[PDB]
Amino acid sequence: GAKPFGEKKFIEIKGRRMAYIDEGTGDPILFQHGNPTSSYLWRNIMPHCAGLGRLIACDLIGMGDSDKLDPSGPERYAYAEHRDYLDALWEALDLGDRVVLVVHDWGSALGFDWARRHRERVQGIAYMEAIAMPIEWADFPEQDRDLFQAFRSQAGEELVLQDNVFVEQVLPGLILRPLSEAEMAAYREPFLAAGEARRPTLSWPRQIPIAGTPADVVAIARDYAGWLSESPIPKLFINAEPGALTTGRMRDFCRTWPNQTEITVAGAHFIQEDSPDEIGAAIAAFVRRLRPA
């Protein structure tokens, strides 16, 4: 379906208005999108968890219905800045101490890091196509390797700010089934205007911890990777076939993580658009196990 889940709420964070879905009651099930997506990514997955908790999906700053940072530029929307806003938002939402995180892409880097820093409050972690550790270019899927190298070059601004390549090329190219007009409209909406409106979708690929750069994100991801590899917190690994980012070495590494259940769904990177019911059913089952009666 193309219809969103629930309706957007807003809250002021560091003076900027952030958007989020917050439906239902009980301990949170916290769904975090990555690039270049929004809370809309989870719209067909969150229904599966009806009744099981407070279903929350925030729009990262500069994304979805969340405000843009102004003045924007190449120094804006780095990992650390997103983390500042998201940490503050999650604090404001009064999540309590039994949170289930459901994460993807940069939502996984942010949620894994948040989990490492707030481990006593994390009841379980479901993740898919995640940034589970620092990688090398050989680990990056071959189909888009050159494109992502170009993003991480001076060519990135034209590709993304001018031509909206992450929304219009990468996103559909990593979804196996055709998207509808309405579905694409929802993904393009935060990024209809050329220029800095699209900067989050360029800053993000520039932040991926690849070949040692940027070193701060490499350090952060090294930290949560080491922690996750030891943590007994229940995990749900939603593996994808063919998948894209969490394949090869990174998948090998994820498969080493303790207390983890794994399912495989059809999909490349944005697997929520290919297998939402399989993914939702798996998450709901995970949460029912974590929250018995």
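We number chain A the same way Swiss-Prot does; the residues here are 4-296, in that order.
The backbone N, Cα and C atoms fix where each Cβ goes, and this holds for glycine too.
Swiss-Prot lists 31-155 with the feature domain 'AB hydrolase-1', giving sequence analysis as the kind of evidence. The annotation that Swiss-Prot gives for the mutagenesis experiment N38 to D, E, F or Q reads: Loss of activity. For the published mutagenesis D108 to N, Swiss-Prot gives the following note: 58% of wild-type activity. Among the mutagenesis experiments that Swiss-Prot reports, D108 to A is described with the note: Loss of activity. Taken from Swiss-Prot, the feature active site, nucleophile covers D108. Quoted from Swiss-Prot for the published mutagenesis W109 to L: Loss of activity. If you look up Swiss-Prot, you'll see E132 marked as active site, proton donor. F151 to L, W or Y appears in Swiss-Prot as a published mutagenesis result, with the remark: Increase in activity. One mutagenesis experiment catalogued in Swiss-Prot, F169 to L, is accompanied by this note: 31% of wild-type activity. Annotation of the published mutagenesis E244 to Q in Swiss-Prot: 38% of wild-type activity; the original residue is retained in the structure shown. As annotated by Swiss-Prot, active site, proton acceptor applies to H272.
What Swiss-Prot annotates, mapped onto the structure for a quick look.
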residue	record	DSSP class
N38	mutagenesis position	coil
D108	mutagenesis position	helix
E132	active site, proton donor	strand
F151	mutagenesis position	helix
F169	mutagenesis position	helix
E244	mutagenesis position	strand
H272	active site, proton acceptor	coil
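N38 (mutagenesis position) has a Cβ environment of 23 other Cβ atoms inside 10 Å. For the mutagenesis positions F151, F169, counting C-beta atoms within 10 A of each C-beta gives the highest total at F169. Checking each of the recorded positions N38, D108, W109, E132, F151 against the residue listed as 'active site, proton acceptor' by C-alpha distance, the shortest gap belongs to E132. Neighbour counts of Cβ atoms within 10 Å were taken for the recorded positions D108, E132, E244; the minimum is at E244. Put simply, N38 is the one of the recorded positions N38, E132, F151, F169, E244 whose Cα lies nearest to the Cα of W109 (mutagenesis position). Taking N38, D108, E132, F169, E244 as the recorded positions under consideration, the smallest Cα distance to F151 (mutagenesis position) is found for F169. Here the candidates are the recorded positions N38, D108, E132, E244. The one whose C-alpha lies nearest to that of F169 (mutagenesis position) is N38. Distance noted between the C-alpha atoms of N38 (mutagenesis position) and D108 (mutagenesis position) is 7 Å.
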